[PDB]
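Below is one structure, written out as structure tokens; comments come after it.
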Amino acid sequence: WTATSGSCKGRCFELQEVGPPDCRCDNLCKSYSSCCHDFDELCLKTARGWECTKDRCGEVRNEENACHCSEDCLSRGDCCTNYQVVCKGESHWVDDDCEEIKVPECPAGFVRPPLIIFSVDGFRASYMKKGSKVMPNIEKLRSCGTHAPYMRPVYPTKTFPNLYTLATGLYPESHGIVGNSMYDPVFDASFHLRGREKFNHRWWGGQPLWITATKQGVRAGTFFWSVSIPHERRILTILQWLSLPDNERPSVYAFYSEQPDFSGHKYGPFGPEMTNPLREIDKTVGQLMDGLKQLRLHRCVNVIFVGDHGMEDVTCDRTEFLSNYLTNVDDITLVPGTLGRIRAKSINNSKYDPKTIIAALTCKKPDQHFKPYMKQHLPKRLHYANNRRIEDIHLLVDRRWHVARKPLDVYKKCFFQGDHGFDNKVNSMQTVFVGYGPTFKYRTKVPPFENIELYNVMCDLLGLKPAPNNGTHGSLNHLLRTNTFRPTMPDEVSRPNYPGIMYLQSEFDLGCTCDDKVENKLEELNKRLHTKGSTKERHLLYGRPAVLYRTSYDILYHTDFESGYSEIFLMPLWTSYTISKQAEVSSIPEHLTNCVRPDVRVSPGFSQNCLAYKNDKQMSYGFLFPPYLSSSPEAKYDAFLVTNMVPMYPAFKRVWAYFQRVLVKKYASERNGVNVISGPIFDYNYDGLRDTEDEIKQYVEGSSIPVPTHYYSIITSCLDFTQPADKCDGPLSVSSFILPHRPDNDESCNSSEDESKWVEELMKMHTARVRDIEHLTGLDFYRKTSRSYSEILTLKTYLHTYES
Ligand SMILES: *[C@@H]1O[C@H](CO)[C@@H](O[C@@H]2O[C@H](CO)[C@@H](O[C@H]3O[C@H](CO[C@H]4O[C@H](CO)[C@@H](O)[C@H](O[C@H]5O[C@H](CO)[C@@H](O)[C@H](O)[C@@H]5O[C@H]5O[C@H](CO)[C@@H](O)[C@H](O)[C@@H]5O)[C@@H]4O)[C@@H](O)[C@H](O[C@H]4O[C@H](CO)[C@@H](O)[C@H](O)[C@@H]4O[C@H]4O[C@H](CO)[C@@H](O)[C@H](O)[C@@H]4O)[C@@H]3O)[C@H](O)[C@H]2NC(C)=O)[C@H](O)[C@H]1NC(C)=O
Ligand SMILES: O=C1N=C(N2CCCC2)S/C1=C\c1ccc(Oc2ccccc2)cc1
Ligand SMILES: [Ca+2]
Ligand SMILES: [Cl-]
Ligand SMILES: [K+]
Ligand code: NA
Ligand SMILES: [Zn+2]
């Protein structure tokens, strides 16, 4: 109930919302059906429009007008944004040459540069270049401030997940808004774009920027606007707030535009009807910048022009129907569209089975435009598993396509030409970032970054301590002139052991055999030097990874590779080796095909054994350092040590052997050498974090050898590829992957063909940031380089996307 008999007199767009049943006058009262009876009359005036004309100059103040051109309006802070241009001979902001803002130039009483966020829905990244002719204001912000070629949204590339990710710095699995439509089984409640459940605060996790500011004494304007409030009124409200007295004036604000997303759905991303929405966005930006100039704030405020996601060409005829795949269509609930989420229609149905659903959706049609996943098998870069609102069964839908349950859902629920929601590495889903102001850099282009990183920067801009989030604080320091956050490397928690030769061969009973008894002072001092680390500078280029948790492990040196061997997990946590451009690929000699050798540096009790692999009919093994890349026949025996062995399904060994035999050499040729760090990952609860020992759900049969869920590799080289990987003087270049360790290749529909037709495609889909691997392993890489730590943090957040 709301007693709407109160009045908004003197309360238009008040900043604290008053509790029911007293009537509200804030910018969200419409959305709650709770405004006072006179809100429209007093707070949403429209008379005479939004622009001063020559004849309105010096007028007598008429309070009925939407904005004012009278002489007192600057003091009252309610001029039309073009007042000084029309009435006082001033120029529009966009017509001024841009001049470097070296220091904040603020009116007295401003304690910090205000932050104004200008967020645009569906602003695809290529609009900045393709629409530049009709967006002069936005183009001046872009070219004179700091900008990225594009900003990567989060998956799913929907509106609410990405807006709340921007506000919190969290993956949607963590902040809880995992789609535009959700069902929460603990609540037994459903979240929808239309309706009032979405207003319930239990859906919204984390701590968004406006809460972080408020709790630390930084006042915030209210970020959200009821849809019927026109853009001109939102701009005027923000400008009016900026004229408030110092003790009442907010320091952070947000404007939101439902365009160009609204038209993009109707006409497609580049339909001829899209030019006018782009013009109107720019005009609104011009009004804000003109308004800031009037208030003498255009060289004081930091402005962020940021989008939530892009837009793709999608039509009704490009729809896949689950009725063409499933017999039991009526027993599932499908969350449809640019992604698919499937669950049982009724929890009292125990004839429901996800295994048969997935199989019926797997590689069933030659041109199939979606791929089913159990959510824990989705690429780890999507970080879309660890929430009860994310259904076990997920469909990754091809760009430009939709998935629906039945054909009647599409014509009884074409009427659209654009949509979004696809995989967040898709080019059409990318969106924009521009930073403009005293704290941002001048005329600076920064590399693409992910929108999860913005929350830290916005906290930096306001002097706030960020709540715990998924950005890497300091990775965007290169965007800022000042206010940078200078992080320290995390301290290493576990220091390694350096075992020498401590065990005789006969102490081992592992069931392993190797034909290695075929057998100097020349190359016997040499092999001693290698086992003591004499080639470690070549294969450990950036220092040893730091172990950031309490564990027991050994450093093992070899001619061709170095490893950190875990005595808890009975396998390396990491294996590091350098492959130069000139390195040659050899084969595994016939007599060494099944060779596995005890490591006389590591006790039998802390070693794997070959008998377990023999007895386990499902599990084979592979090697982290590849025997194919041994530098010499004698060095190849090191690659068969029991301490270099990891459990692998035979189906995965197809992938791994092709990567080790073919791709590493190809990358070394293309990048002028590469350094490779490979290892296992255990994430059985799919939370993105390293599993403790008591969370492992599968072992090699009859043993304590834990089975990894994933295998990673970090492949580093010199950004200036005229320099070899091991003699690099400047910035580095990296690509990484987190390959799921699966007993089948059902994910790859062409896997019965040669590995040259499908393996690299699979690896590209599971590309990863170094930072993702750090979360999954508890390791810290790149500890010893010549580069600044902030640059290294940027490198760790880089994602090689393989888009064009
Ligand atoms: C991205 O960044 C985020 C943020 O840093 C990070 O997420 C954090 O991960 C932490 C480790 O997993 C986790 O730590 C403790 O969580 C609870 C307390 O959490 C509550 O308090 C915080 C602080 O305000 C809230 O933010 C949090 O909100 C969560 O839950 C709400 C719904 O309940 C929801 O609004 C919100 O979205 C958020 O949900 C998300 O996180 C939860 C997990 O908290 C998931 O379940 C959701 O799916 C969603 O993803 C909560 O309100 C502590 O109680 C934990 O302590 C455990 O474990 C300890 C292990 O050392 C142990 O010492 C304790 O005894 C305790 O165990 C108890 O519970 C066990 C399991 O229930 C039980 O077996 C045992 O017997 C015992 O009873 C954690 O120490 C943070 O909460 C979490 N924060 C957020 C905001 O998510 C992400 O990890 C990264 N992502 C990546 C990839 O890096
Ligand atoms: O007024 C609004 N109407 C909205 N709608 C959603 C679809 C239907 C109407 S969202 C909205 C405002 C809003 C402003 C800022 C937000 O957080 C950010 C964004 C960028 C950077 C930092 C923080 C989040 C939301
Ligand atoms: Ca885990
Ligand atoms: Cl959704
Ligand atoms: K086996
Ligand atoms: Na297959
Ligand atoms: Zn949309």
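For chain A, we keep the numbers from Swiss-Prot: what you see runs 51-463, 468-573, 576-591, 617-885, in order.
Structure method, as recorded: X-ray crystallography, 2.1 Å.
In case you wondered, yes, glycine gets a Cβ from its N, Cα and C as well.
According to Swiss-Prot, the feature 1-hexadecanoyl-sn-glycero-3-phosphate binding site maps to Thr209, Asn230, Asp311, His474, an assignment based on similarity to another entry. Its own atom aside, the Cβ of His474 (1-hexadecanoyl-sn-glycero-3-phosphate binding site) has 30 Cβ atoms within 10 angstroms in the protein chains shown.
When Cβ atoms from all protein chains are considered, those within 10 Å of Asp311 (mutagenesis position) total 23, not counting its own. In the three-state DSSP reading, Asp311 (mutagenesis position) counts as helix. Here Swiss-Prot flags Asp311, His315, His474 as Zn(2+) 2 binding site.
Here the Cβ of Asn766 (Ca(2+) binding site) has 15 other Cβ atoms within 10 Å, regardless of which shown protein chain they belong to. Annotated Ca(2+) binding site per Swiss-Prot: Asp764, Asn766, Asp768, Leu770, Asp772, in sequence order.
Among the features that Swiss-Prot reports, domain 'SMB 2' is placed at 98-142.
In sequence order, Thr209, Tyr306, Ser307, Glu308, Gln309, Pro310, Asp311, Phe312, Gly357, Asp358 constitute the residues six or more apart from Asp171 (mutagenesis position) in its chain with CB-CB distances below 8 Å. DSSP assigns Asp171 (mutagenesis position) to a strand segment in the three-state reduction. For the mutagenesis experiment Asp171 to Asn, the note given by Swiss-Prot reads: Abolishes lysophospholipase D activity.
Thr209 (mutagenesis position): 20 other CB atoms within 10 A of its CB, across all protein chains. DSSP classifies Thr209 (mutagenesis position) as helix under the three-state reduction. What Swiss-Prot notes for the published mutagenesis of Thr209 to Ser is this: 15% of wild-type lysophospholipase D activity.
Record note (Swiss-Prot) on the mutagenesis of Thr209 to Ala: Abolishes lysophospholipase D activity.
For the mutagenesis of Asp311 to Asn, Swiss-Prot gives this note: Abolishes lysophospholipase D activity. The structure shown keeps the original residue.
Remark: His315 (mutagenesis position) has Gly172, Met361, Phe470, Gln471, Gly472, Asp473 as non-local neighbours, by Cβ distance under 8 Å and separation of at least 6 in sequence. For the mutagenesis result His315 to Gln, the note given in Swiss-Prot is 20% of wild-type lysophospholipase D activity.
Record note (Swiss-Prot), mutagenesis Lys430 to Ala: Impaired secretion. No effect on lysophospholipase activity. The unchanged residue is displayed. Counted within 10 Å of its Cβ, the other Cβ atoms near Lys430 (mutagenesis position) come to 28, all protein chains included.
Among residues of the same chain six or more beyond the domain 'SMB 2' (98-142), those with a C-beta under 8 A of the stretch's C-beta atoms are 282-283, 285-286, 289-290, 292-293, 336-338, 340-341, 343-345. Here the candidates are the recorded positions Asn230, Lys430, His474, and by Cα distance the one nearest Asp768 (Ca(2+) binding site) turns out to be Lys430.
With a CB cut-off of under 6 A applied against ligand 2, the recorded positions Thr209, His315, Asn766, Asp772 are reduced to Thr209.
Neighbour list (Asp772 (Ca(2+) binding site), Cβ cut-off 8 Å, at least 6 residues apart, same chain): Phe763, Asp764, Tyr765, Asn766. Separation of the C-alpha atoms of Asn230 (1-hexadecanoyl-sn-glycero-3-phosphate binding site) and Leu770 (Ca(2+) binding site): 26 Å, rounded to the nearest whole number. Residue annotation for 1-hexadecanoyl-sn-glycero-3-phosphate gives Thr209, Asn230, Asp311, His474. The furthest Cα pair among them is separated by 15 Å. For the binding-site residues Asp764, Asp768, the largest tally of other C-beta atoms within 10 A is found at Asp764. With 4 residues not built between them, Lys463 and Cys468 have C-alpha atoms separated by a whole-number distance of 12 Å.
With a cut-off of under 6 Å between the Cβ and any atom of ligand 3, the recorded positions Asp171, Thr209, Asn230, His315, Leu770, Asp772 reduce to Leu770, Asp772. Taking each Cβ in turn and tallying the other Cβ atoms within 10 Å, the top scorer among the binding-site residues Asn230, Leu770 is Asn230.
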